[PDB]
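Undergrad: One structure is given below, represented as structure tokens, and several questions about it will come after.
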Number of protein chains: 2
Amino acid sequence: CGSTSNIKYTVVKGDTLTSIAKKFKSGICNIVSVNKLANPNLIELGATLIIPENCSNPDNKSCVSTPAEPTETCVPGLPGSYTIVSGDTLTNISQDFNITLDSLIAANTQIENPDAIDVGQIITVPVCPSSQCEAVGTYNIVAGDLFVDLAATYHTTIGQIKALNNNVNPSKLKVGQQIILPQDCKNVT
Amino acid sequence: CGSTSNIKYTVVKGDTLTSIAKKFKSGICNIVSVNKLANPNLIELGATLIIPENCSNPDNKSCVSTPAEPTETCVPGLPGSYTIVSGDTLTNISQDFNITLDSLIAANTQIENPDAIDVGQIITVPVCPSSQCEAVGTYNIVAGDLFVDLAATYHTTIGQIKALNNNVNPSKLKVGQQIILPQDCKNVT
Ligand SMILES: CC(=O)N[C@@H]1[C@@H](O)[C@H](O[C@@H]2O[C@H](CO)[C@@H](O[C@@H]3O[C@H](CO)[C@@H](O[C@@H]4O[C@H](CO)[C@@H](O)[C@H](O)[C@H]4NC(C)=O)[C@H](O)[C@H]3NC(C)=O)[C@H](O)[C@H]2NC(C)=O)[C@@H](CO)O[C@@H]1O
Ligand SMILES: CC(=O)N[C@@H]1[C@@H](O)[C@H](O[C@@H]2O[C@H](CO)[C@@H](O[C@@H]3O[C@H](CO)[C@@H](O[C@@H]4O[C@H](CO)[C@@H](O)[C@H](O)[C@H]4NC(C)=O)[C@H](O)[C@H]3NC(C)=O)[C@H](O)[C@H]2NC(C)=O)[C@@H](CO)O[C@@H]1O
Ligand SMILES: *[C@@H]1O[C@H](CO)[C@@H](O[C@@H]2O[C@H](CO)[C@@H](O)[C@H](O)[C@H]2NC(C)=O)[C@H](O)[C@H]1NC(C)=O
Ligand SMILES: *[C@@H]1O[C@H](CO)[C@@H](O[C@@H]2O[C@H](CO)[C@@H](O)[C@H](O)[C@H]2NC(C)=O)[C@H](O)[C@H]1NC(C)=O
Ligand SMILES: *[C@@H]1O[C@H](CO)[C@@H](O)[C@H](O)[C@H]1NC(C)=O
Ligand SMILES: *[C@@H]1O[C@H](CO)[C@@H](O)[C@H](O)[C@H]1NC(C)=O
């Protein structure tokens, strides 16, 4: 990393390796390597990490697949709606659904100002015509499970998992917890 | 019906043939018969119906399958949560999910008083362990479609359709409207 110092750092609410790497001018993959993290997406609240700070040569690419900006304008299969929770923004919710912000705003012409939404407000999610998810049902959380990773494994999205578990905080999942998991969401015909 | 008079009546918000029959001391099936209604569950806002009033011999049974009080304590497959809309009560939401009121309250110990819920509040829906719906996706509304009837045809519940379309008023469905429809919800294994 060619860091100028190492700090031991305590992981707090809202942290990701991306946010940590940016705060300390480090690299995602250097933090992974130095701490022997099995999964760059998983860091536990209250854990200590060694962070190489102010790196001349940060690596943010080798260990992670950085997904591009969403380009789709609809979500396959479900849901028709999503309920706003504390901290949500239309930007982040569109990202979670892998759709453009523009498409989500367009689906919600009842919203007067897209930056003024309220906890408990229901928004429409634009669903692709002729689309479905194949088998939506119970799943028990195992150690290290994350919505981001389940979405990839099961061919869905973070947003779709959130909508089906809309009062579940993704950062507070417990081993054995039952969630509802959609699978294999796609256009058909 | 052995009515003592007939009134022409205009269907308004919240009406069902059950509520009309009770207001006018008529019978569901007599109103069906006299008005040549194809589907006892379907009466259109603003329609006129002939109602035989104050019947000595009301028929509320021959044309309808009156379902009993729910006895199940969980819903198969989905959803993890439901968002309260105007007019909702935990009694009616449990009925829509075909579960006991008791089970829904038990799933929601965060609610201090079950009679004081707010529009926009998110409640947990108790989902049966080891259960799924088979193919959740888009459906276009055709003339005369109702959530009550789609639930029966597709082996789901009114509540599950509502949760997947939580800002859709079931009384305001339009021909061609895309909704999200779960199917074949059951325990598995
Ligand atoms: C490389 C990069 O920046 N990737 C990000 C990616 O990290 C984002 O995903 C979010 O990551 C955070 C951090 O890992 C997730 O929060 C963690 O969630 C898990 C599960 O709830 C928590 O684990 C629990 O931890 C406690 C101890 O604290 C243990 O007792 C529990 O057993 C344990 N549970 C399990 C099942 O193992 C962990 O504490 C949380 N950490 C923090 C800092 O909150 C968050 O869930 C995750 N978000 C989603 C939606 O999956 C991702 C966000 O989109 O972007 C990148 O891909
Ligand atoms: C026997 C008995 O009491 N059964 C009840 C059952 O009626 C309950 O179900 C509710 O029924 C009401 C009344 O039929 C449903 O509301 C109607 O909904 C339809 C669809 O949205 C409306 O149709 C539209 O009408 C306008 C004109 O007004 C037309 O322009 C549209 O084309 C037309 N749309 C379609 C697709 O045809 C109709 O106006 C509504 N009527 C009223 C009075 O609101 C209501 O949706 C339905 N509820 C559900 C959840 O399905 C049922 C409730 O659980 O209990 C019994 O089984
Ligand atoms: C978000 O959507 C994009 C666009 O559909 C997805 O990227 C495409 O995935 C398909 C299916 O495997 C590939 O054929 C394309 O080549 C992918 N890239 C692009 C630029 O279109 C991407 O998978 C989705 N991201 C997430 C996180 O779900
Ligand atoms: C509500 O739940 C009850 C109980 O599961 C359902 O009634 C049963 O349906 C099964 C499956 O066909 C039958 O084998 C039972 O005989 C039924 N009756 C009883 C008393 O258990 C009923 O189908 C559900 N109602 C709705 C509207 O979904
Ligand atoms: C699914 O179909 C919709 C509707 O035509 C289209 O907009 C969308 O891009 C399709 N999705 C994919 C991944 O091809
Ligand atoms: C589904 O399984 C659950 C969990 O055991 C049980 O409570 C429920 O009654 C089952 N449903 C049916 C319809 O048999």
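Sequence positions for chain B are given in Swiss-Prot numbering; the residues included correspond to 36-224, in order.
How was it done? The header gives X-ray crystallography, 1.6 Å.
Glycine is no exception: its Cβ is also placed from the backbone N, Cα and C atoms.
Quick paste from Swiss-Prot:
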- B:42-86: domain 'LysM 1' (DOMAIN)
- B:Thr51 to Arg: Results in improper protein folding but does not abolish chitin-binding (MUTAGEN)
- B:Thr51, B:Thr53, B:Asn76, B:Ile78, B:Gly179, B:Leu181, B:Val183, B:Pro205, B:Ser206, B:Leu208: chitin binding site (BINDING)
- B:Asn76 to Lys: Results in improper protein folding but does not abolish chitin-binding (MUTAGEN)
- B:115-160: domain 'LysM 2' (DOMAIN)
- B:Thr124 to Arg: Impairs the binding of chitohexaose (MUTAGEN)
- B:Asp150 to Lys: Impairs the binding of chitohexaose (MUTAGEN)
- B:172-216: domain 'LysM 3' (DOMAIN)
- B:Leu181 to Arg: Does not abolish chitin-binding and stiil suppresses chitin-triggered immunity of the tomato cells (MUTAGEN)
- B:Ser206 to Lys: Does not abolish chitin-binding and stiil suppresses chitin-triggered immunity of the tomato cells (MUTAGEN)
Undergrad: In the same chain, who gets a Cβ under 8 Å from the domain 'LysM 1' (B:42-86) while lying at least 6 residues past its ends?
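TA: Result: 36, 92-99, 179, 181, 183-184, 206.
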Undergrad: Please report, as numbers and ranges, the same-chain residues at least 6 past the borders of the domain 'LysM 3' (B:172-216) whose CB is under 8 Å from any CB of it.
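TA: Contacts with the domain 'LysM 3' (B:172-216): 48, 73-74, 76-77, 80, 110, 112-114, 116-118, 120, 128, 131-133, 160.
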Undergrad: Suppose we call a site close when its Cβ is under 8 Å from a Cβ of chain A; which of the recorded positions B:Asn76, B:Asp150, B:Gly179 are close?
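TA: Near chain A: none of B:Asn76, B:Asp150, B:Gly179.
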Undergrad: Quick one: which of these mutagenesis positions, B:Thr51, B:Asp150, B:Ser206, have their CA within 10 A of B:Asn76 (mutagenesis position)?
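TA: Hits: B:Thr51.
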Undergrad: I'm trying to understand the geometry here, so how far is the Cα atom of B:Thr51 (mutagenesis position) from the Cα atom of B:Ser206 (mutagenesis position), in Å to the nearest whole number?
TA: 11
Undergrad: Going by C-alpha positions, which of the recorded positions (B:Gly179, B:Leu181, B:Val183) is nearest B:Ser206 (mutagenesis position)?
TA: B:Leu181
Undergrad: Provide the three-state secondary structure of B:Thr51 (mutagenesis position) computed with DSSP.
TA: coil
Undergrad: Could you list, ordered by sequence, which of these recorded positions: B:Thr51, B:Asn76, B:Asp150, B:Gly179, B:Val183, B:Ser206, have a Cβ under 6 Å from ligand 2?
TA: B:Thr51, B:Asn76, B:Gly179, B:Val183, B:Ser206
Undergrad: Near B:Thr124 (mutagenesis position), meaning Cα within 10 Å, which of B:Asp150, B:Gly179, B:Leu181, B:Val183 (recorded positions)?
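TA: Within 10 Å of B:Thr124 (mutagenesis position): B:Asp150.
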Undergrad: May I ask which residues of the same chain, at least 6 positions away in sequence, place their Cβ under 8 angstroms from the Cβ of B:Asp150 (mutagenesis position)?
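TA: Same-chain residues close to B:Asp150 (mutagenesis position) (Cβ under 8 Å, separated by 6 or more) are B:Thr124, B:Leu125.
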Undergrad: Using other CB atoms within 10 angstroms as the count, which residue among the mutagenesis positions B:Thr51, B:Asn76, B:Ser206 scores least?
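TA: Each of the mutagenesis positions B:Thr51, B:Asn76, B:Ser206 was scored by Cβ atoms within 10 Å; lowest is B:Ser206.
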Undergrad: Could you list the residues of the same chain, at least six apart in sequence, whose Cβ is under 8 A from the Cβ of B:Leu181 (mutagenesis position)?
TA: B:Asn74, B:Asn76, B:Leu77, B:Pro205, B:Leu208
